[PDB]
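Colleague: Please read through the structure below; I'll follow up with questions.
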Amino acid sequence: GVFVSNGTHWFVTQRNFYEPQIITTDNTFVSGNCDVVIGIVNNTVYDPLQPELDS
Amino acid sequence: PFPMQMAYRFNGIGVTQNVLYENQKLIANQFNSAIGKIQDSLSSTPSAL
Ligand SMILES: *[C@@H]1O[C@H](CO)[C@@H](O)[C@H](O)[C@H]1NC(C)=O
């Protein structure tokens, strides 16, 4: 998918059809840090285990 | 964006997106250098066309 933003929030959607989704840990994969990538933006990625770990 | 579109092209040959983003500066130079050799290759030898 591709990250999109309606100007306020951030979503991940399939590249061929606007179906915005919450940016969870499963929707994405991690490789590296904030240095190398040009154009990176700041936001929060939801972790599905937070309600389970807390409860 | 053209930086992002090439990540689609890279992702279509079995290479993940982050390979392009982490090496975008190297890749842009490789693309630019290879294009420049095209003019020389046609300009040097006239049997190309
Ligand atoms: C996009 O171009 C603008 C031109 O004003 C520049 O300021 C900005 O750094 C660029 N952003 C990215 C993410 O490449």
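Chain A is numbered as in Swiss-Prot; shown residues: 1093-1147, in order.
Yeah, the Cβs are placed from backbone N, Cα and C, and that goes for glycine too.
Listed in Swiss-Prot is the natural variant A:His1101 to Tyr, annotated as follows: In strain: Theta/P.3. A natural variant is reported in Swiss-Prot for this position, A:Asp1118 to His, and the note states: In strain: Alpha/B.1.1.7.
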Colleague: What is the interatomic distance between the Cα atoms of A:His1101 (variant position) and A:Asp1118 (variant position), given in whole Å?
Modeller: 18
Colleague: How many other Cβ atoms are found within 10 Å of the Cβ atom of A:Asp1118 (variant position), counting all protein chains shown?
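Modeller: Result for A:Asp1118 (variant position): 9 other Cβ atoms within 10 Å.
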Colleague: By a simple count, how many Cβ atoms lie within 10 Å of the Cβ of A:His1101 (variant position), its own Cβ left out?
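Modeller: Excluding its own Cβ, A:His1101 (variant position) sees 11 Cβ atoms within 10 Å.
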